[PDB]
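Heads up: the structure comes next, in structure tokens.
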Amino acid sequence: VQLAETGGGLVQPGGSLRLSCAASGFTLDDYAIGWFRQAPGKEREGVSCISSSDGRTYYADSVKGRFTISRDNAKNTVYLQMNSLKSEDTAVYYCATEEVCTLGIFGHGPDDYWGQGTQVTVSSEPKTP
Amino acid sequence: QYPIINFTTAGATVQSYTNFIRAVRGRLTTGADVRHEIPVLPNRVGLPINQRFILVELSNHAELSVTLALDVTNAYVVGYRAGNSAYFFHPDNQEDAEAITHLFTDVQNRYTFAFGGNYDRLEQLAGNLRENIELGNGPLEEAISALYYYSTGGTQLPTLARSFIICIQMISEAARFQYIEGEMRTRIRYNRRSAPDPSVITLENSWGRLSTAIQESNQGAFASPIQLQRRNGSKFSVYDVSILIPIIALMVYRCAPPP
Ligand SMILES: [Cl-]
Ligand SMILES: [Cl-]
Ligand SMILES: [Cl-]
Ligand SMILES: [Cl-]
Ligand SMILES: [Cl-]
Ligand SMILES: [Cl-]
Ligand SMILES: [Cl-]
Ligand SMILES: [Cl-]
């Protein structure tokens, strides 16, 4: 069982990025998949989730209208399209499996599986690779 | 005389249970009153009797079946049928006592318990709190059997009350809360039984207050926070509707929608 995240990097304010979460060893089709983010000195927070039922999607207020989550079942992969990026979006982004979408508010579930994360930095000026 | 939704524990899967709960929800609400992306149940006031109840038929591999009756106004169990016998919780007023005479009308062997179906009473009768009653497909199969065997003289009251606690959580509370449906799905997926953690218990205890806070909210904010618990028992406060949208699947009607 592995969840592999890619797509992070440094992007300019107002720019866009697409993160990928690819599963191995199991099928993402029968789980909800959530994106979470941890910014420096801040509580880790749910960002977006997509249900295993009927493609229902949920978003944190702070990203509504800017981020879009989607799933490609044939590729066993979930994506987070991030547009209109703001400095406040800088964080490590994680994906995780859950049975149903919760945006993390009840804590980690005992059987939830998390990836290792990708750094997203929103800034006009260069930085650490 | 009312819509019936069927489910069996025999060979149950995540998918069969999910499809069952979806059907329950679809019969509890018309979908015409949705607020903050959460459906609202029908208003009880003036609700015609033909619209008041739905039936949930549960079967197990031993070929026992019981049919629960749910009140559409609160998604809660009011009684059940086993064969041609029916049993009802104590009703709260004359109108509700009259309403339940319209359930299982081909059954003359009918009994109304001296107690209601609230958790406080059922836990007292069961001799155990919800935190010590295991849930899962096995518990549900056993609860079906116990409800059935009350009608043959084979279930004593503590076991009956425990079995009601199981059914109410796995059917009524799962219909109300997608999060609770998810907790039951986990138990099916991993073929396990376990008691509900504090997040489940506190949500159950908070459904009426959450329904109020959402319907009385202003700019998506609650007038006063509601305290919930995480799975590890730690306490946190909720101030706004948005984070509850994925959690809550149905709300009891509290007031008319905004103009
Ligand atoms: Cl979900
Ligand atoms: Cl069974
Ligand atoms: Cl109805
Ligand atoms: Cl009510
Ligand atoms: Cl009695
Ligand atoms: Cl009572
Ligand atoms: Cl308890
Ligand atoms: Cl469990």
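By the numbers in Swiss-Prot, the shown part of chain B spans 40-298.
From the backbone N, Cα and C atoms, a Cβ is placed for every residue, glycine too.
Per Swiss-Prot, the feature active site maps to B:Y158, B:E212, B:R215 (among others). Per Swiss-Prot, the feature AMP binding site maps to B:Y115, B:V116, B:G156, B:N157, B:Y158; the stated evidence is experimental evidence. Under the heading of mutagenesis, Swiss-Prot lists B:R83 to A and annotates it as follows: No effect on the toxic activity but suppresses the vascular leak syndrome. B:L109 to A or M appears in Swiss-Prot as a published mutagenesis result, with the remark: No effect on the toxic activity or the vascular leak syndrome. Under mutagenesis, Swiss-Prot gives B:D110 to A, E or N with this note: Suppresses the toxic activity. The mutagenesis experiment B:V111 to A or M is recorded by Swiss-Prot, whose note states: No effect on the toxic activity or the vascular leak syndrome. Annotation of the mutagenesis experiment B:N132 to A in Swiss-Prot: No effect on the toxic activity but Suppresses the vascular leak syndrome.
What Swiss-Prot annotates, mapped onto the structure for a quick look.
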residue	record	contacts (Cβ under 8 Å, 6+ apart)
B:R83	mutagenesis position	B:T112, B:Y292
B:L109	mutagenesis position	B:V63, B:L67, B:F92, B:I93, B:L94, B:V95, B:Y115, B:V116, B:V117, B:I210, B:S211
B:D110	mutagenesis position	B:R91, B:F92, B:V117
B:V111	mutagenesis position	B:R66, B:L67, B:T68, B:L80, B:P81, B:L86, B:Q90, B:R91, B:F92, B:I93
B:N132	mutagenesis position	none
B:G156	AMP binding site	B:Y115, B:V116, B:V117, B:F128, B:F203, B:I207
B:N157	AMP binding site	none
B:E212	active site	B:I219, B:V239, B:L242, B:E243, B:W246
B:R215	active site	B:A114, B:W246, B:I287, B:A288, B:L289
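A strand conformation is recorded for B:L109 (mutagenesis position) in the three-state DSSP classification. In sequence order, B:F128, B:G155, B:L161, B:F203, B:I207, B:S211 are the same-chain residues whose CB sits within 8 A of the CB centroid of B:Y115, B:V116, B:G156, B:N157, B:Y158, the residues recorded for AMP being left out. Taking a C-beta cut-off of under 8 Å and a sequence gap of six or more, B:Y158 (active site) has these contacts in its own chain: B:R169, B:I204, B:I207, B:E243.
Ligand 4 lies under 6 Å from the Cβ of none of the recorded positions B:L109, B:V116, B:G156, B:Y158. Ligand 6 lies under 6 Å from the Cβ of none of the mutagenesis positions B:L109, B:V111, B:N132. Taking a Cβ cut-off of under 6 Å from any atom of ligand 3, the recorded positions B:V111, B:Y115, B:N132 reduce to B:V111.
Largest Cα to Cα distance within the recorded AMP binders B:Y115, B:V116, B:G156, B:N157, B:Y158: about 12 Å as a whole number.
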